[PDB]
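Note sheet for the following structure.
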Amino acid sequence: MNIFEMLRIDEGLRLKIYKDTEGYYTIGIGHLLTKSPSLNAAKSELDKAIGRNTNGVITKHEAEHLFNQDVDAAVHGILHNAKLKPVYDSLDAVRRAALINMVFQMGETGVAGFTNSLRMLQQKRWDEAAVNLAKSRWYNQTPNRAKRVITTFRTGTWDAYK
Amino acid sequence: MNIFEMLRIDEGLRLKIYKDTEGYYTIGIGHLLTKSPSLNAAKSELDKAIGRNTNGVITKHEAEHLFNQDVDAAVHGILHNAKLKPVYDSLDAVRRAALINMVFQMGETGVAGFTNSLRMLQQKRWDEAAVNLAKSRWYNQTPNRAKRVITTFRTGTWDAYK
Amino acid sequence: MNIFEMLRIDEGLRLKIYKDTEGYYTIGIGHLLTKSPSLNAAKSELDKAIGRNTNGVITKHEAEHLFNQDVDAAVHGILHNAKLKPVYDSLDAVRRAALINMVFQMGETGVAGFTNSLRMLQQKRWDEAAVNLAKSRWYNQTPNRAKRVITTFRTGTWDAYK
Ligand SMILES: [Cu+2]
């Protein structure tokens, strides 16, 4: 198990352009294409990223192309963030994946807003962080895409994934 | 062994644009580019599929790009075909590959024309189907690309491939 | 171990356009883009090779795209060269990688200029070749990118790589 399979399971794979939980055009493994209402704009953006006329359809491999890039961006955002780097430094390989998972889903700024939880994670207070993270809007709007992630912060194992 | 390696062996790999058994421009693993006599048209079509100026030459990976797509198309054609779906449902994992193999080579309509053989396969009559499939024009025009496939319908093993 | 990992170690991976040991724009695993002083020209050349607007940045996979092509070109250059083919024929699997390595780095013409060493390699004179190859400008300008390669010609093992 690793961050890729972890997100593969949490996000899932969709090989054709679709609207997300906010009506935003998305594809592959949770990759946002545009906030524009235009499907042609979504197709235009996908074509530039992939490098060919896709007409809104891609392969499992091209989904991994956008996937590796997105994961790297999430990790990069964590390393150059003052509020996230100390937390990332302190964590173990497994809980580090859970952090990247949240940033992948919400972005670095959004995750850096969990003042309490980030403090509790830094201080190995696993249960307090889990309880606090359940209270979030993040959990309310997406309880399924989040349930496993919080359990991972609690246990430090991959048991919620297999 | 699987459908990919099965077709990899039956079709073979060609990394530059070539004419097939009917004079049609083809590339990679039996991928038809165009029925047009124009090589520039074949190059034009390849460029659109791959996503770059190839000038008639591709890599082993880009051949797999067209390969996965073609295999998926063959499977899709079988699942949404009334004459093929019952046959596919009834067959075992190995003989299911042989069916996809024929559709890959001939298309769903062409394979659905083997009324007798499809009936015999549905009724586990392995030898009767093999005998009938040897009588076909499919076997006459391409005895080599077909010999293994028929043997697989007969035995239900991968022995003709290794 | 193989030629790919051998070059992966000797060349290294760089995912953004950079200047080489002569000021030439390069990317991935030692792939030369252009001798032009223009970065836009380097970007223009990269875009044509990869097949998308990269703006000077590529993925590990796209670096492997250029990598496989470059390795194949080096091997092809050896097989169709009168001065290199006899040497390649005579060598063992491991020392054959070392030859491809030099051609990858210098080109077929540049490697075919080592009259003495090529003769000594053809005659299994391992130590004489190593001594001669250390005297070269190739070793002086790039002692690190060369040290392992010469040691491989000497020993016939992968010990300098791991
Ligand atoms: Cu690829």
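Structure method, as recorded: X-ray crystallography, 2.7 Å.
Using the three backbone atoms N, Cα and C, a Cβ is placed for every residue, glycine included.
For reference, Swiss-Prot has these:
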MUTAGEN   C:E11 to Q  Complete loss of activity
MUTAGEN   C:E11 to N  Loss of 84% of enzymatic activity
ACT_SITE  C:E11  active site, proton donor/acceptor
MUTAGEN   C:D20 to E or Q  Loss of 99% of enzymatic activity
MUTAGEN   C:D20 to C  Nearly no effet on specific enzymatic activity
ACT_SITE  C:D20  active site, proton donor/acceptor
MUTAGEN   C:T26 to E  Complete loss of activity at neutral pH; covalently bound substrate
MUTAGEN   C:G30 to F  Almost complete loss of enzymatic activity. The enzyme is destabilized by 1.5 kcal/mol
BINDING   C:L32, C:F104, C:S117, C:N132  substrate binding site
MUTAGEN   C:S117 to I  500-fold decrease in enzymatic activity
MUTAGEN   C:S117 to V  50-fold decrease in enzymatic activity
MUTAGEN   C:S117 to F  10-fold decrease in enzymatic activity
MUTAGEN   C:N132 to I  5-fold decrease in enzymatic activity
MUTAGEN   C:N132 to M or F  2-fold decrease in enzymatic activity
DSSP state at C:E11 (mutagenesis position), helix/strand/coil: helix
Minimum Cα separation from C:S117 (mutagenesis position), reported as the residue among recorded positions C:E11, C:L32, C:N132 that achieves it: C:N132
Cβ-Cβ distance under 8 Å to C:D20 (mutagenesis position), same chain, at least six residues away: C:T26, C:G30, C:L32
Mutagenesis positions (C:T26, C:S117, C:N132), the one with most neighbouring Cβ atoms at 10 Å: C:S117
Lowest local Cβ density (other Cβ within 10 Å) among recorded positions: C:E11, C:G30, C:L32, C:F104: C:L32
Cα-Cα distance linking C:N132 (mutagenesis position) and C:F104 (substrate binding site), given in Å to the nearest integer: 20
C:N132 (mutagenesis position) and C:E11 (mutagenesis position), distance between Cα atoms, whole Å: 23
